[PDB]
Amino acid sequence: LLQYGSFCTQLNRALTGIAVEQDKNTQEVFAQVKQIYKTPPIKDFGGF
Amino acid sequence: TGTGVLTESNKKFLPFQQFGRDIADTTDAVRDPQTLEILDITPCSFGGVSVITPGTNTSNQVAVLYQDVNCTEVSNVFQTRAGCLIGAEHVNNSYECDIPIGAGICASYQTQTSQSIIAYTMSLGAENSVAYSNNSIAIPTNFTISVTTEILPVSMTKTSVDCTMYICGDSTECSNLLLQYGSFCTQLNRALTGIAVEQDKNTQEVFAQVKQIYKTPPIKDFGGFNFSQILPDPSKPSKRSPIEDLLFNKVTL
Amino acid sequence: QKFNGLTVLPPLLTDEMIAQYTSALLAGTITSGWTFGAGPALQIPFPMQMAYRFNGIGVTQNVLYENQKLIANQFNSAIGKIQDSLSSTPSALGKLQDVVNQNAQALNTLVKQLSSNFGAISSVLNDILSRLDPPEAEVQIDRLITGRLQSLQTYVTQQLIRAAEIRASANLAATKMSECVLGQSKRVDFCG
Amino acid sequence: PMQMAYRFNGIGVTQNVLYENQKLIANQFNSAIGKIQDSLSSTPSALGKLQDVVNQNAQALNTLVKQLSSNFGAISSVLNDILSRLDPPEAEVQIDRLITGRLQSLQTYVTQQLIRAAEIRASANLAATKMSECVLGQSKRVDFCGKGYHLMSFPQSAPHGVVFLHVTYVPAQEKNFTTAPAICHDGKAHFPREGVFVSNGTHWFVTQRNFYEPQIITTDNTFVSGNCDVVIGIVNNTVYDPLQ
Ligand SMILES: *[C@@H]1O[C@H](CO)[C@@H](O[C@@H]2O[C@H](CO)[C@@H](O)[C@H](O)[C@H]2NC(C)=O)[C@H](O)[C@H]1NC(C)=O
Ligand SMILES: *[C@@H]1O[C@H](CO)[C@@H](O[C@@H]2O[C@H](CO)[C@@H](O)[C@H](O)[C@H]2NC(C)=O)[C@H](O)[C@H]1NC(C)=O
Ligand SMILES: *[C@@H]1O[C@H](CO)[C@@H](O[C@@H]2O[C@H](CO)[C@@H](O)[C@H](O)[C@H]2NC(C)=O)[C@H](O)[C@H]1NC(C)=O
Ligand SMILES: *[C@@H]1O[C@H](CO)[C@@H](O[C@@H]2O[C@H](CO)[C@@H](O)[C@H](O)[C@H]2NC(C)=O)[C@H](O)[C@H]1NC(C)=O
Ligand SMILES: *[C@@H]1O[C@H](CO)[C@@H](O[C@@H]2O[C@H](CO)[C@@H](O)[C@H](O)[C@H]2NC(C)=O)[C@H](O)[C@H]1NC(C)=O
Ligand SMILES: *[C@@H]1O[C@H](CO)[C@@H](O)[C@H](O)[C@H]1NC(C)=O
Ligand SMILES: *[C@@H]1O[C@H](CO)[C@@H](O)[C@H](O)[C@H]1NC(C)=O
Ligand SMILES: *[C@@H]1O[C@H](CO)[C@@H](O)[C@H](O)[C@H]1NC(C)=O
Ligand SMILES: *[C@@H]1O[C@H](CO)[C@@H](O)[C@H](O)[C@H]1NC(C)=O
Ligand SMILES: *[C@@H]1O[C@H](CO)[C@@H](O)[C@H](O)[C@H]1NC(C)=O
């Protein structure tokens, strides 16, 4: 297999790129708040 | 034949079958000759090895992550949910994520409290409840004008490869053999030409959105607003703005 | 499941940890309207916030106040109907089930490609090595190497294309989060 | 200044705000632009998104070039020597292996280049949209042209990309106030034409939503609709007409 060269460092690199990109997908969708907000203990939202 | 670990299994084989095989054509169990016992096969542990490093420009210190192994097979070892991580001290107190380990664990070079690579559960941000009431509002009494920078790639280098001389070079001998493969290189030349030609369309579409070239007036009486940092500089040999000059001095090929 | 060479990496954000992000986005929305997406979260009474969102679609705010009980009842009913709707309508989550199904199917195909001869005398490397002398076992192994490497490369290429699709979907989802959740979109049929 | 005033008017702040503190706004804008210079000169990995395309293309070309060192089972990797030491009927079989390996390497390169080109095209389409919607206009569409309420943005060309300077309005020091959604006068129920009702504790004012500017409540900035019996949160207050 060594005689085929860098095919597998290349395939591993491509798959690693995809794996690294999935975390970026999740982070850019959900990590849009600077702060973690909490709701008050009493739910007096005018009827909603 | 094969390799793995053998353990006792509770799979009731039939008296005639000799070896069991799971989905996707993999041997999952075999029955033992000389005892007729049914023994399970599990692949013996393996996984990738990853290296956590702050950078050779900061320290030579490193933590190593073995990706899917228990901390039972070979200074301070920490068992985490994404593998076995050795060389990182685990801190209870949470920080913002610096180098991702996985499963909510990150690691960084602290440089102040511990002189090592700490490992922690990343924090999602500062906690604050909003003072919600049925009769209270918050209205801002001032404001701040803020400028943020956003960076987008538009085009890439227009490369082009010539098969006949990449594969053969100056050899009519193998060019005659390459002819037997048909249009494999008419195709590759065509695909790369398509990529190269659309790289120019990308730039044309992003930038060529004005039909005529607007010029700024000689006198900069903008009511206190200052744009000298963004308009081109006449003193420069290439008529770029200071910010564009820094951008061009910042990316290296 | 765990196989020969196949490993699955844990995502960086745990499900316990994405729920906290969505909790933050909710709490921010209910307690501060869209203001927390621009600057500091500024509390506002929720019926007043809904009045200004009504005002944002060309309905005077007196409408909401003169029928707030009605609007709250309608909203509660509509929220309750979501639970039943997606609990009773199958294939509702098909767009999410399909990603799991496609990834699992591609991995199953990749593994089942190890059962193929590709023209070799046998598909088991040890079996062919144990009974052929080296200068011919080399030739037999080479076909198997070529076939398996081509299979792996096909898998990688389809994964690249599917990941491009998922990235387009995730960019759309990020835009929808920003523009539907953190704002009110005047943009037709983008947010329903 | 008048253009920026109307951009302020485009986010829900009256023009008088900009004109009464134009000196401050201009100073603050100049400072915010000057900070971009320092941030780019001081923080590394700022241009990472642009450096990564260069890095990936260079790496793909480097692996394509280093694939010429591979034998693929041939007796040697240089075609010239196998050609110069084997007769044709035995050199064709050796050359075929190199042809297969190099062709299939080139195919892999071209496929990955196609995929990366599609990604870059998506990014360039996004940049074209951002030019049109942030630079050639003012975008009411949140977090598309930066954090905050979008005022205006400036393009800057970068190597193989574009940089956007997004000027945004961000609210600042704010006060907890008491509110009510309407006020009751002689049995009539008054709603605010624009803005909200706020109380300083003893007296009631109408302010616009994004900048504290109390005004005495008049018939000229509120409108009556219905009576006091219908809205759940009402406060009794007096409303003055200039006519009296
Ligand atoms: C194969 O032969 C071995 C012995 O030659 C058998 O092993 C015996 O198994 C019984 C269990 O019923 C034990 O009590 C004996 O002690 C075992 N003998 C030895 C020497 O270990 C085995 O059962 C035979 N299997 C078959 C299928 O014939
Ligand atoms: C607005 O009011 C809320 C409460 O009505 C204040 O929130 C308090 O903040 C302090 C922090 O110093 C906490 O210790 C209290 O527990 C908070 N109270 C509640 C009920 O959560 C808030 O500080 C006020 N802000 C302004 C600007 O007046
Ligand atoms: C509004 O914001 C500006 C700055 O954003 C404040 O101006 C500052 O005023 C102090 C005077 O105490 C000066 O020392 C600073 O240099 C000023 N800053 C700038 C950038 O000029 C102003 O005080 C704020 N006003 C309110 C009511 O919040
Ligand atoms: C606009 O701003 C720039 C800097 O932000 C000013 O340029 C400065 O000009 C003086 C000349 O008196 C030089 O000594 C400084 O070195 C310059 N600064 C920089 C960063 O180059 C310019 O004068 C300002 N113009 C107006 C009209 O406000
Ligand atoms: C609440 O509003 C009233 C007026 O709407 C303010 O009363 C003024 O107080 C000043 C004292 O500095 C007097 O000179 C004015 O004549 C008063 N106005 C009236 C109409 O009587 C009061 O100061 C405000 N308080 C707060 C906390 O905002
Ligand atoms: C290390 O970093 C410093 C400043 O960050 C830089 O000047 C130096 O060139 C770096 N060393 C390298 C790149 O080898
Ligand atoms: C690691 O091994 C220990 C005992 O060797 C075991 O108790 C523990 O559950 C293992 N960790 C796993 C399976 O995650
Ligand atoms: C970390 O916290 C846990 C529980 O809070 C505690 O049991 C443990 O001793 C702490 N360890 C350190 C080093 O603080
Ligand atoms: C707001 O809350 C208070 C305290 O529970 C309650 O008395 C009042 O009826 C509520 N609604 C208003 C003030 O409109
Ligand atoms: C407002 O005026 C009416 C008129 O009679 C009165 O009944 C009501 O109690 C007043 N509101 C308050 C909060 O006192």
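Chain B is numbered as in Swiss-Prot; the shown residues are, in order, 547-620, 640-678, 689-828.
Backbone N, Cα and C atoms are what each Cβ position is placed from, and that goes for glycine too.
These features come from Swiss-Prot:
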VARIANT   B:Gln613 to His  In strain: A23.1
VARIANT   B:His655 to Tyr  In strain: Gamma/P.1, 19B/501T, 19B/501Y, Omicron/BA.1, Omicron/BA.2, Omicron/BA.2.12.1, Omicron/BA.2.75, Omicron/BA.4, Omicron/BA.5, Omicron/BQ.1.1, Omicron/XBB.1.5, Omicron/EG.5.1
MUTAGEN   B:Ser673 to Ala  No effect on O-glycosylation by host GALNT1
VARIANT   B:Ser704 to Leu  In strain: Omicron/BA.2.12.1
VARIANT   B:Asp796 to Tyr  In strain: 19B/501Y, Omicron/BA.1, Omicron/BA.2, Omicron/BA.2.12.1, Omicron/BA.2.75, Omicron/BA.4, Omicron/BA.5, Omicron/BQ.1.1, Omicron/XBB.1.5, Omicron/EG.5.1
Exercise. Please list residues from the chain of B:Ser673 (mutagenesis position) whose Cβ is under 8 angstroms from its Cβ, counting only those at least six apart in sequence.
Key: B:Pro600, B:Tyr660, B:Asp663, B:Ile664, B:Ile692, B:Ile693
Practice problem: Could you check the recorded positions B:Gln613, B:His655, B:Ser673, B:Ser704, B:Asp796 and tell me which sit with their Cβ under 8 Å of a chain A Cβ? | Solution: B:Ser704
Practice problem: Tally every other Cβ atom lying within 10 Å of the Cβ atom of B:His655 (variant position). | Solution: 15
Quiz prompt | Cβ under 8 Å to chain C, applied to recorded positions B:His655, B:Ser673, B:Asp796 | solution = none
Exercise. Filter the variant positions B:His655, B:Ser704, B:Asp796 down to the ones within 10 angstroms of B:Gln613 (variant position), Cα to Cα, kept in sequence order.
Key: none
Quiz item: Relative to the Cβ of B:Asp796 (variant position), which residues of the same chain, six or more apart in sequence, are found under 8 Å away?
Solution: none
Quiz item: B:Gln613 (variant position) has how many other Cβ neighbours within 10 Å of its own Cβ?
Solution: 17
Quiz item: Cα distance, B:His655 (variant position) to B:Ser704 (variant position), nearest Å?
Solution: 29
Quiz item: Around B:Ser704 (variant position), how many other CB atoms lie within 10 A of its CB?
Solution: 16
Self-check item: Contacting recorded positions for ligand 2, chosen from B:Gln613, B:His655, B:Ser673, B:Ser704 when the Cβ sits under 6 angstroms of any of its atoms
Solution: B:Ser704
